[PDB]
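Here is the structure we will look at.
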Protein chains: 2
Amino acid sequence: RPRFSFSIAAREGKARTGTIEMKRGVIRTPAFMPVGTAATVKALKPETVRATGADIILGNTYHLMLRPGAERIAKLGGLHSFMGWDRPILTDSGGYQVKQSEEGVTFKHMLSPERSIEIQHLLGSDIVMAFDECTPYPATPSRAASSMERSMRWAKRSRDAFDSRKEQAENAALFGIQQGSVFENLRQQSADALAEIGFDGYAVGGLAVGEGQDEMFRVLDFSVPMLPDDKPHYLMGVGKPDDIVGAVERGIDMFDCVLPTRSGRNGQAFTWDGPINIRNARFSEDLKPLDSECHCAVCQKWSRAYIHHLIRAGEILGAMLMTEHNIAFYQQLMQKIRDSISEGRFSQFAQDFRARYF
Amino acid sequence: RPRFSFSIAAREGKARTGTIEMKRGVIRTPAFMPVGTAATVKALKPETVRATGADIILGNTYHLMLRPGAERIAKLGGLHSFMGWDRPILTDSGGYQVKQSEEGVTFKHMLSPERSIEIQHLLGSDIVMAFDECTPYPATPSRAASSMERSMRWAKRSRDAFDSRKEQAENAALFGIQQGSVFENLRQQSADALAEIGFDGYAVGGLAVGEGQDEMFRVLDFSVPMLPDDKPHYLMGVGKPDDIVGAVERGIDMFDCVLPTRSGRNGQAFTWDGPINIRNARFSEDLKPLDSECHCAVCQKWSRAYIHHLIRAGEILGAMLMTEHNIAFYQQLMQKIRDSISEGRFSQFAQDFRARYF
Ligand SMILES: CNc1nc2cc3nc[nH]c(=O)c3cc2[nH]1
Ligand SMILES: CNc1nc2cc3nc[nH]c(=O)c3cc2[nH]1
Ligand SMILES: [Zn+2]
Ligand SMILES: [Zn+2]
């Protein structure tokens, strides 16, 4: 397999379906990446994660740079070996979860573009995120521009730190991140700068930070066409199933979110009829599975009623089952999306989905 | 399969190895029963429990009689269907975890022999425990005798409540429980009363309540020979691996304990070299599996170092992996015990085990 090769197999409007080939495996796009916070996709064995259909996971950098520390994980053979996931891993830069200066950030420890790229290397990341600044929402145009310009400078620093490590450069990919808040001209200048630097992929940063779905979609409308067509488009931190469907309709290829895991643990189950909270007393004697159509193992063997009991009782198996279901649901969503694009009926899928989901 | 048939295949001294055949499956003896507290073996899917080698589990009655309630579980199809374990289940009487009278116990609700047997029926238990009184330790001879006599009266009540329900009588088994504290004459009178009533199996109650291993073994020395030879002997709530080995040497066939699950969750891993606490910093970079010889999936794929990280971080996968390992270890212990008895080298196994374990 090549280091990185993104190929688009089919299109419908702005939507695309295809594959990213990497040394550690193939990634079907549009892709959902389950989130590994501290070297684990919470409450799931990696083989379970794979079984749900995930091709790649996101490893959070922030907690692991703390403990056990990037250097220790490197000593132990890297993140893949440590956690037992042998397929691609996208690592974030660790800066989003974190004294600000042009050099980088210091916190209660200094994190700069260079250190970030180094930590992602020590972890053995397949897809490395440039180190940026996620502009708070709302932002004045001046602040958004200052923030964006700093991010582009840090993007160039990222690129050069990555490229100055031959094993990283040869075996991993680097994604750049677009900023600009909700301002079209800043988004354009940022797309321009990132393309000039050149990356393997382009994320749309700065969204899903409180602007709400209408505003996010309005920004995506003009921002995604500004990115190189021939590379993957990653919408960081999104999101709800409906967010994902609209974002694919606007050209996004990749997604990550804690919603399916975190909200699973809290009792929220995704269904094609919309989300349910399994702790509600209405499920105490409901022998139906979480969802009527879901093909996951949880829906094949256990009832709402049992999972209701488990979550109410604080039992770990409740977290395990809810999470497996929710990640499986997300993967089934992405599969339906890929299939519908491949078959030229994605617009109809999107309408049908929303009608039933709501 | 018959309702209940215990057959002894081999002996060495007081030790026995054999099988209990029941409608829902075969139980290899000496047997360890993982504990299901509230319709779950904590942090494990039933298929994982089975995979470790368990033939039967113990379902705690106390929490489930609370919520969801025995009646609701019966409505939902019984405990086996609810939790997804289709093999035998031994249910306790619910009284041990719980205003005392000859009628039964009231608590913050009244539990009597009759209600207990009824709840175990509603749950659909394969092996039903008579409702007793576990005499506190230490106990004066007068108190121990009063307690024991009450338990024998409740044992007769148990027997008759069980027998007065035809589907229970036809499809499940009933075990009686011996009391008498540490007094040989009371233990004898209790064995006598239980045999006169007649049960499918006989538990040694009243131990593992603070008397310590020497005293427990001294009591077992005289108490187990008092029970019918041709029925299984169950030592309730035991125990540590060394406790189990000595108890088999004294004629016990069945065991349950929360140590492997509960202590697993707390960081304690059982090894043939003795238990370890994985949170100790000595394991932070130890790439060895929990145990050098263990055949479990956890030891096949993950390091001490990773599990160390997981437990320190409070991650659910840490509970999952520690528990699977520990239950697998317990099952491997019982297998070694069965094999050594079958081969007439159990006494040597016991010595070798203790030498290395300590
Ligand atoms: C959950 N929403 C959300 N998670 C994000 C992570 C991010 N990382 C780097 N850069 C970002 O702009 C950024 C924006 C984000 N929004
Ligand atoms: C953990 N020790 C322990 N768990 C027990 C459960 C019991 N149940 C019924 N009757 C008992 O005598 C009894 C004794 C016990 N000791
Ligand atoms: Zn499902
Ligand atoms: Zn093991």
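Note that chain B is numbered according to Swiss-Prot, with residues 11-108, 116-125, 133-382 shown in order.
This deposition comes from X-ray crystallography, 1.8 Å.
Yeah, the Cβs are placed from backbone N, Cα and C, and that goes for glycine too.
A 10 Å cutoff on Cβ-Cβ distances gives B:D102 (active site, proton acceptor) a total of 26 other Cβ atoms nearby, all chains included. Look at Swiss-Prot and you will find B:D102 tagged as active site, proton acceptor.
If you look up Swiss-Prot, you'll see B:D280 marked as active site, nucleophile, on the strength of sequence analysis. According to DSSP, B:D280 (mutagenesis position) sits within a strand segment. Listed in sequence order, the residues of the same chain lying 6 or more apart from B:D280 (mutagenesis position) and placing their CB within less than 8 Å of its CB are B:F42, B:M43, B:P44, B:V45, B:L68, B:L100, B:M260, B:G261, B:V262.
Residues within less than 8 Å, Cβ to Cβ, of B:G230 (substrate binding site) and separated from it by at least 6 positions along the same chain comprise B:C158, B:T159, B:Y161, B:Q202, B:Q203, B:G204, B:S205. Taken from Swiss-Prot, the feature substrate binding site covers B:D102, B:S103, B:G104, B:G105, B:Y106, B:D156, B:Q203, B:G230.
Secondary structure at B:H349 (Zn(2+) binding site), as computed by DSSP, is helix. Its Cβ placed at the centre, B:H349 (Zn(2+) binding site) has 27 other Cβ atoms within 10 Å. For B:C318, B:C320, B:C323, B:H349, the entry in Swiss-Prot reads Zn(2+) binding site, with the evidence type experimental evidence.
Other C-beta atoms found within 10 angstroms of the C-beta of B:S103 (mutagenesis position) number 25, with every protein chain shown included. Swiss-Prot gives this note for the published mutagenesis B:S103 to A: Strongly reduces activity.
B:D156 (mutagenesis position): 28 other CB atoms within 10 A of its CB, across all protein chains. Here Swiss-Prot notes a mutagenesis experiment, B:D156 to A, with the remark: Abolishes catalytic activity.
Annotation of the mutagenesis experiment B:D280 to N in Swiss-Prot: Abolishes catalytic activity.
The distance from the Cα of B:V108 to the Cα of B:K116, across a stretch of 7 residues left out of the model, is 10 Å. Of the listed binding-site residues, namely B:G104, B:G105, B:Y106, B:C320, the sparsest CB environment within 10 A is found at B:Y106. Candidate recorded positions: B:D102, B:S103, B:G105, B:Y106, B:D156. Nearest to B:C320 (Zn(2+) binding site) by Cα distance: B:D102. Checking each of the binding-site residues (B:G105, B:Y106, B:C323, B:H349) against B:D156 (mutagenesis position), the C-alpha distance stays within 10 Å for B:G105, B:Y106. Closest to B:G105 (substrate binding site) by Cα-Cα distance, out of the binding-site residues B:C318, B:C323, B:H349, is B:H349. Take the Cα of B:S103 (mutagenesis position) and measure to each of the binding-site residues B:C318, B:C323, B:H349: the nearest one is B:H349. With a cut-off of 6 Å between Cβ and the nearest atom of ligand 2, the recorded positions B:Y106, B:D156, B:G230, B:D280, B:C320, B:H349 reduce to B:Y106, B:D156, B:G230. In the deposited coordinates, B:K125 and B:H133 are the last and first modelled residues around 7 missing ones; Cα to Cα they measure 6 Å.
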